[PDB]
Amino acid sequence: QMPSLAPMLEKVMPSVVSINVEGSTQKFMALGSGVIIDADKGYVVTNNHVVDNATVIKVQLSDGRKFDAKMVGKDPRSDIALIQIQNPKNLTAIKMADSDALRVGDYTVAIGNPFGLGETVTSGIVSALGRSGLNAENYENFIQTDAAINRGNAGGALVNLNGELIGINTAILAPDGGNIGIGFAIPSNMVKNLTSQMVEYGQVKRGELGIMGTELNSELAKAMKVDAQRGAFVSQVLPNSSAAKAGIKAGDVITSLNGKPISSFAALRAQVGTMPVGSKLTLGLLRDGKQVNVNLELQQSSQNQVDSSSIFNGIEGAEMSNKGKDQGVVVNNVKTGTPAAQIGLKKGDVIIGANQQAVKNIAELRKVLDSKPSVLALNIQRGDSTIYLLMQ
Amino acid sequence: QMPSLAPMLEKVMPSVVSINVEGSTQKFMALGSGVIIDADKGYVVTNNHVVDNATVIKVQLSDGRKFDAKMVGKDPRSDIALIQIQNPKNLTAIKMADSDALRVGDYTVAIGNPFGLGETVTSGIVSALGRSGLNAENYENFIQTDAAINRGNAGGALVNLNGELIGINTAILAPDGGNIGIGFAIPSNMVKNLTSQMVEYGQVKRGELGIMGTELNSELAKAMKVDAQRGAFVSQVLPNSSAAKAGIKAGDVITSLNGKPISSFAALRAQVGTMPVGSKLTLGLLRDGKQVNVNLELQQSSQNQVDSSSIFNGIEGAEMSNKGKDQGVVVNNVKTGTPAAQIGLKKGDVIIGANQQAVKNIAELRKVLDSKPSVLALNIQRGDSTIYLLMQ
Amino acid sequence: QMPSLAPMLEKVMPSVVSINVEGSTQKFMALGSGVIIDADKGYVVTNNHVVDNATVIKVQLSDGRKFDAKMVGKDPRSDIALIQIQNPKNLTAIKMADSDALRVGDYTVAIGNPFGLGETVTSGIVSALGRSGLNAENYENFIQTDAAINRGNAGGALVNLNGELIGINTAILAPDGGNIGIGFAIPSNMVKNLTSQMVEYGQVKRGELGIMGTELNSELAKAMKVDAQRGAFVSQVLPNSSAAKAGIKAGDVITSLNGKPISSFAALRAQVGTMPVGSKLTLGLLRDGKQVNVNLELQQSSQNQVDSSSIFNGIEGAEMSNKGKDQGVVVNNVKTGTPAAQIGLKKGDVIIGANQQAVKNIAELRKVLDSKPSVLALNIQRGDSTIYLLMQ
């Protein structure tokens, strides 16, 4: 006869986990949380800032069991990393909710490991949607909540009353490292995109529309005679970009992405910046007082991602990324005094295998390294020649 | 099928606003919140400590729109100031609830702008009623709540589940400027009195009963043989005061104001200190074990208010206040080295107009100043002579 | 038509009280809360760390009334002390709930006196059960909650929606003495045992099973081939102990106490460490993969409790404790330079009376001292002789 979050939590808690990390860049220990996304494969989502530069990562279930997990993907821009429990047995995954349907008045419960105390559940409400600005270079469209969140909670779950995952708790405005009623979480629709990508490739292939923009405030809207105090203001479209071909002109106000109204430029960025190259979307435009509807196809890009350090753990040097279909890892740009280039690693190389194993993309490459060989025999291709780079 | 504050908030949020201030006393910027009290006129309530000494104040709605607002009233003792949006178009006002019916177990949601992040809503419960003591010189009868409140929230709303305003969030007990679960808000019945007054005059005309008092604790109650551990203890009544005429004698315990029980002396003070001169009230007395009922009529006073600085913004000098009916602003007491007296401002003067505009009270006077003339031509009356004081 | 904790709180708040203490060890003042356990006798429970080393303790009801209270019991290991209001008139006691039925999703409201502001009520949920580790020497099986708790709250109540007491708020993880969303409370079943004991004897007579243990983590469980990631691991049983006689062998995993599953060793300890000598319990064992059920009878012990300082307030010296049935207070072990031994207090003595009053146990002894004589005439027995120790 007493209302309680107990029943829903009895089913959902096994899905959340605590993560222990051991790394070096100097030795360090870190701790946070993670959410089991796929029970069978043992995929566990979490903040990239928790497992970053980790030599060893161990996952601990709510029932006590400890497992070892290895990395599979990690996107610093959105701060979402995907690890995988080695030897997954009898896990429970969380079902994901559609974050686009969240409304500010909604209830929320957060689950995670504050200060290593163990699985802690605290509750509150959605205080705001679309918050961004914490770190202006990243993609951020944070859900804001007043459910208590402290250090240890990162990577943990943020669920609705029905037990569905709506976000991953990431950060907190807070002077003197102590929760104050203001916490942030990446919405779940982003986790579902960034994550599935990582599963199938090892990195996120970022697509761009090709427009330069800025937040459309009330002042700029007067100067530009537009009845709208919020939205994405198009500064200029790039030549031969998706937006160009679609018909978007500078001085345009983007007001909606796929039926959904667009809080601001930051969200629009985070939205498409989370979609995979080739996705078909439709933008809601506003040029010279008239409404407009256009169809776009996200295209390639020049996304700065996966550095030779995120896959080698310590091997400073050229950045790397997938190449076309599963054609292998490509070495983006080699620096100079960076250790990677100090082993024959030159920009333009295409790692097509390692230790007699084929490397179609970053995921597979990280698989060979997962076994931890004593000597890594890279089979790359420079121009029209096949060569071999050795390591230890 | 999920309970949520969303529906109520969809209607109420447009009513709350964020306030940006620019001032000097040295230049400064400040930010807080405000609540739209009257949609048509654009009246917006807020903490006096937010807009105080402000050269410029800008209001921003939840939809993005920005407007400029000018001051109309401000009472430092209760910490309630009333500003007005210039050119109000399509606003939503909040409906006010009767704060006297609040009970400690009640739910509350607070809306405001913590650290400029934007419209943030957080929730909790009424933790206590009648808190006072924060600043012993002011009038305080605070509602206490554990809904998260931080810097930026001042001037914001505190509403019940039905969306009705029960208070204005004002302050927070909190070491290291971070919410800790203890926040305070001026109840709404006070805002409704102090505010309506300001609208119609520019200041609050304070009425007094004319009694000296003190909190009636358990100890004093023994010494005085009174069965009551709480209430207002009458130390002495002033000669020719309302209380005197009504029949109140020293050694009396005031236990109720208009049917309503009286938490303490502080509340009693804050209660009547918020009512306008001439209001008809009835006090519940307790003299020598016997219950008593008396009828009073709040009378004049010697209220220290509106200084020549709150209307001139920087012109130190004599204090000012309305005079009788709309008879104009009266200059209370001129200091000495104060800039105001340094322009011919002498105590006893009665500003009856400014720049060829009639000044019936402080509101109108602040209207002429609102246009921001280059030279302010005061038409005051010293004794039986009409004179003119110039400014720039 | 609005849901509210008000109705339940109207009945329950009178039960909680604020406590003011004056002590010395140097003079000090302290403040906290307490819960009325028995209306008739005026028994009030509270944290031992609040009233410890107190020369004077005053209790203040929610209605204003102040009373003086004297101590009756106090257990530092569990941090529960029992005081008694002198001259109890018209009090309300709280009814206790069965804490073993609490589940993590459950709602909770906390009542107490943060920073002396007065009776404050804040709410939240059960974040976790069985937390321990705060102070590794004590008995701890804390309920964890995110209802706001700050200094002043210790000794206060933690109740469920029905108004029943489920715990006593004791401490908070919190950098910079400010609530952060993590608070702890001793569950009510412990308060009900530790407390009733104190009532009937002045101290808690601690019983032990006689086993050496440790938390059974996942690692130790592999090494020991046991399908269980949590429980109490038996390191060794003591000779002629209850556990010995019952049949418990080292290398055993205790997994349940009286039907109830056992979170960990810490809980198991806190559980039985709270039961009185002679209690009949049954343990759930797990030896060599096979389940086991055994019946035990808590036995004596060597519990380090009640020091000559907790009953004399300042008289350093030999520790003391009850003796057999109501046979009087026994002086455990006298130090050397300790003031107590500096008045003829030698270990082995059996205080059998004081100032012509019989002393059956520590409660009665503290009764004679309660009247505050000028000279305390102890009638103790050394060997086969009756002697008298004088004090002032």
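Throughout, chain A uses Swiss-Prot numbering, with the displayed residues spanning 37-61, 108-474 in order.
Any Cβ shown, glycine's included, is placed from N, Cα and C.
Feature annotations, courtesy of Swiss-Prot:
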MUTAGEN   A:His131 to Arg  Loss of peptidase activity with no detectable changes in secondary structure
ACT_SITE  A:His131  active site, charge relay system
ACT_SITE  A:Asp161  active site, charge relay system
DOMAIN    A:280-371  domain 'PDZ 1'
DOMAIN    A:377-466  domain 'PDZ 2'
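A:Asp161 (active site, charge relay system) sits 6 Å from A:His131 (mutagenesis position), taking the C-alpha atoms as the reference points.
Secondary structure counts, DSSP: the domain 'PDZ 1' (A:280-371) has 21 helix, 30 strand, 41 coil. Candidate recorded positions: A:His131, A:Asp161. Fewest other C-beta atoms within 10 angstroms, A:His131. Following the DSSP three-state reduction, the secondary structure of A:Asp161 (active site, charge relay system) is coil. DSSP classifies A:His131 (mutagenesis position) as helix under the three-state reduction.
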